[PDB]
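One structure below.
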Amino acid sequence: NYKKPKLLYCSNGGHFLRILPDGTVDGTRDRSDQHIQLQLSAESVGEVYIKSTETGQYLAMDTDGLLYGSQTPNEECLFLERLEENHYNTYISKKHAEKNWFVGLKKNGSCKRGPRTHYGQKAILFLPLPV
Amino acid sequence: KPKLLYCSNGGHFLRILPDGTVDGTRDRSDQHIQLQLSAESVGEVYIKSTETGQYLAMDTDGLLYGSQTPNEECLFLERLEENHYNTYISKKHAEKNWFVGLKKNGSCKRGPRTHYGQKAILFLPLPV
Amino acid sequence: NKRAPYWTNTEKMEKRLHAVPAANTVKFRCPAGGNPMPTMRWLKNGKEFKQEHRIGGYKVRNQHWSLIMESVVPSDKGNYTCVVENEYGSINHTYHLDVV
Amino acid sequence: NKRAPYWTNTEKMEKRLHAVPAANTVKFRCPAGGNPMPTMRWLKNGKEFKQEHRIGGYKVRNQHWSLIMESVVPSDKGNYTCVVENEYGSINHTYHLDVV
Ligand SMILES: O=S(=O)(O)OC[C@H]1O[C@@](COS(=O)(=O)O)(O[C@H]2O[C@H](COS(=O)(=O)O)[C@@H](OS(=O)(=O)O)[C@H](OS(=O)(=O)O)[C@H]2OS(=O)(=O)O)[C@@H](OS(=O)(=O)O)[C@@H]1OS(=O)(=O)O
Ligand SMILES: O=S(=O)(O)OC[C@H]1O[C@@](COS(=O)(=O)O)(O[C@H]2O[C@H](COS(=O)(=O)O)[C@@H](OS(=O)(=O)O)[C@H](OS(=O)(=O)O)[C@H]2OS(=O)(=O)O)[C@@H](OS(=O)(=O)O)[C@@H]1OS(=O)(=O)O
């Protein structure tokens, strides 16, 4: 289709995932925001890396479930992307996959931490939207 | 032994009105929510309003109503859930999992719309 | 005690952008209160939304204040506004549907 | 634009009686709005409810306007009031907790 600068929209509270320059990750509903354009990439597939095109910062998750942005791509940066039933997409930490840690967003915009996420919630369902 | 069936969905007490309709109310003072349950168990019950003698029953369409005579549409499988709420399942329509339930606004749910996992099918019997 | 309408659930309604894959189903809500109890109707892009404007029509559940359209296709894209009214006033809210 | 507090989710709050089996967990909510954003505190049977009034204390989550008590025992029976305020006014709501 169109392998480019998507906006990750989460169906939980209608936010676009956002990687701010201080390294924090969160959602916002402002389409004008400079920190929501994201490039995704394999190989493969779906093992993706999600990067802010604006800062070059990569989405990553810690060993305690917290999402943050890193300047260096790396092991905590891979995600298992599966097209759901759905047809939404979900992303699971590659490093913490045997535990089901999904990237997710609360209806208030802030992130869920991996341990509090699971299959069946609205928070872990994304749809990549054109910019 | 005469309890009030409290529903955790919206916090209603199950209520069997004299016109035979069943619903929920939050009025503690209401004359139609005192219910007597009974066996021959193991876990299989009759639910009767003590003030009107009518029995809670479910019809072939999933709708709850009260009958004057006890009968096959009045048996319910009472299950102490790992919660520990109780659940009731139509005995006739058990192979389809038709629970007795209540919407957050007080109205009943119909069997077909209930499913294991909803707050609507969770009940606690409270003292009167 | 005569009162104009008021929303009873502002938290649900702050999710304005509903982006949905077709052929999914979508539900909009605007729970309200008022005295007398208000009525509600939906607009699509600012004008009367009748059954006739979509193949399969749509459901409105007055008991839940909601509008439901199943099998969402591209022509559903647009703004949907719920207007809630009694004789003392009305309140409205708009959602944006976007079908991927 | 100065504005006293108002409930943002009356629909949730209508369930006043929370009847729970011990050792379960209970959550009470009072989502609110207001400018400046108001504060909140909880009363148990009309008085300050501090951490030291129940074994294990309890959690308040301001980000959600909620009060959470784990392993509910009979000493928790009572009325819990959420009081929400700013400098223009306060609103309150009370829940009755009953432990089976
Ligand atoms: O439970 S889950 O982690 O699976 O998330 C959804 C259900 O969680 C509650 C209750 O708390 S919990 O079960 O112990 O997690 O919602 C509360 O937390 C969820 C997740 O928050 S968490 O802190 O990150 O784990 C939040 O909802 S959401 O993020 O999925 O959207 C609520 O906050 S928010 O409105 O999203 O911003 C939060 O509220 S509170 O602590 O009770 O005050 C359940 O309660 S709910 O908020 O009334 O829905 C959620 O669903 S359930 O139907 O009760 O199973
Ligand atoms: O099924 S749940 O365990 O998730 O409990 C309530 C959720 O059901 C929805 C939609 O799915 S459905 O239950 O299978 O139809 O709410 C809508 O229907 C339920 C049940 O009503 S029905 O008469 O059996 O169809 C209503 O909730 S309840 O009656 O079980 O309490 C909703 O009404 S209300 O919120 O109680 O006012 C009803 O609303 S609507 O059709 O969407 O207009 C979910 O949607 S919700 O209303 O937006 O909350 C409910 O929660 S979920 O977290 O999305 O699963």
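In chain B, numbers come from Swiss-Prot; the residues present are 25-152, in order.
Per the header of the entry, the method used was X-ray crystallography, 2.6 Å.
Just so it is clear, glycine is given a Cβ too, placed from its N, Cα and C backbone atoms.
The Cβ of B:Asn33 (heparin binding site) lies under 8 Å from the Cβ of B:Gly125, B:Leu126, B:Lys127, B:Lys128, B:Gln142, B:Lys143, B:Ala144, B:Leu146, each of these being in the same chain and 6 or more residues away along the sequence. Taken from Swiss-Prot, the feature heparin binding site covers B:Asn33, and the record attributes it to experimental evidence.
Record note (Swiss-Prot), mutagenesis B:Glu102 to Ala: No effect on integrin-binding. No effect on integrin- and heparin-binding, loss of FGFR1-binding, defective in inducing FGF1 signaling, cell proliferation and cell migration; when associated with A-109 and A-110. The unchanged residue is displayed. Look at B:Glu102 (mutagenesis position): DSSP puts it in a strand.
Listed in sequence order, B:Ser32, B:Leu146, B:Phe147, B:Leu148 are the same-chain residues six or more apart from B:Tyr109 (mutagenesis position) with CB atoms under 8 A from its CB. Under the three-state DSSP scheme, B:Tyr109 (mutagenesis position) falls in the coil class. B:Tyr109 to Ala appears in Swiss-Prot as a mutagenesis experiment; the accompanying note says: No effect on integrin- and heparin-binding, loss of FGFR1-binding, defective in inducing FGF1 signaling, cell proliferation and cell migration; when associated with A-102 and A-110.
For B:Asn110 to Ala, Swiss-Prot lists a mutagenesis experiment annotated as follows: No effect on integrin-binding. No effect on integrin- and heparin-binding, loss of FGFR1-binding, defective in inducing FGF1 signaling, cell proliferation and cell migration; when associated with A-102 and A-109.
In Swiss-Prot, the entry for mutagenesis B:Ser114 to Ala states: Decrease in LRRC59-binding. The structure shown retains the original residue. Within the same chain, the residues at least 6 positions away from B:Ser114 (mutagenesis position) whose Cβ sits under 8 Å from its Cβ are B:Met82, B:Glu97, B:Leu99, B:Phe100, B:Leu101, B:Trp122, B:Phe123, B:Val124, B:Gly135, listed in sequence order.
With a 10 A radius on its CB, B:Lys127 (mutagenesis position) counts 19 other CB atoms from all the protein chains. Quoted from Swiss-Prot, the note attached to the mutagenesis of B:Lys127 to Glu states: Reduced integrin-binding; when associated with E-128. Defective in integrin-, heparin- and FGFR1-binding, and defective in inducing FGF1 signaling, cell proliferation and cell migration; when associated with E-128; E-133 and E-134.
One entry in Swiss-Prot concerns the mutagenesis experiment B:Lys128 to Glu. Its note says: Reduced integrin-binding; when associated with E-127. Defective in integrin-, heparin- and FGFR1-binding, and defective in inducing FGF1 signaling, cell proliferation and cell migration; when associated with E-127; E-133 and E-134.
Same-chain residues at least 6 positions away in sequence with a Cβ under 8 Å from that of B:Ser131 (mutagenesis position) are, in sequence order, B:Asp47, B:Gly48. Look at B:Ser131 (mutagenesis position): DSSP puts it in coil. Under its mutagenesis annotations, Swiss-Prot gives B:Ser131 to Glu the following note: Decrease in LRRC59-binding.
Annotation of the published mutagenesis B:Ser131 to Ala in Swiss-Prot: Decrease in LRRC59-binding; the original residue is retained in the structure shown.
Within 10 Å of the Cβ of B:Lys133 (mutagenesis position) there are 21 other Cβ atoms, across all protein chains. In Swiss-Prot, a mutagenesis experiment is listed as B:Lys133 to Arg, annotated with the note No effect on LRRC59-binding.
Recorded in Swiss-Prot as a mutagenesis result, B:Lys133 to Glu carries the remark: Loss of CSNK2A-, CSNK2B- and LRRC59-binding. Reduced integrin-binding; when associated with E-134. Defective in integrin-, heparin- and FGFR1-binding, and defective in inducing FGF1 signaling, cell proliferation and cell migration; when associated with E-128; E-133 and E-134.
Annotation of the published mutagenesis B:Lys133 to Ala in Swiss-Prot: Loss of LRRC59-binding; the original residue is retained in the structure shown.
Long-range C-beta contacts of B:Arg134 (mutagenesis position), restricted to its own chain and to partners at least six residues apart, with a cutoff below 8 Å, comprise B:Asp85, B:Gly86, B:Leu87. Looking at Swiss-Prot, the entry for mutagenesis of B:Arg134 to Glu says: Reduced integrin-binding; when associated with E-133. Defective in integrin-, heparin- and FGFR1-binding, and defective in inducing FGF1 signaling, cell proliferation and cell migration; when associated with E-127; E-128 and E-133.
B:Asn110 (mutagenesis position) and B:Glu102 (mutagenesis position) have their C-alpha atoms 6 Å apart, to the nearest angstrom. Across the fold, the C-alpha of B:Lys133 (mutagenesis position) and the C-alpha of B:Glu102 (mutagenesis position) stand 17 Å from each other.
Contact annotation for mutagenesis positions (B:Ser114, B:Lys127, B:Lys128, B:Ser131, B:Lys133) versus ligand 2: B:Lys127, B:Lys128, B:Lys133, each with CB under 6 Å from a ligand atom. In the three-state DSSP classification, B:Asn33 (heparin binding site) falls within coil.
The Cβ neighbour count for B:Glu102 (mutagenesis position), using a 10 Å radius and every protein chain shown, is 21.
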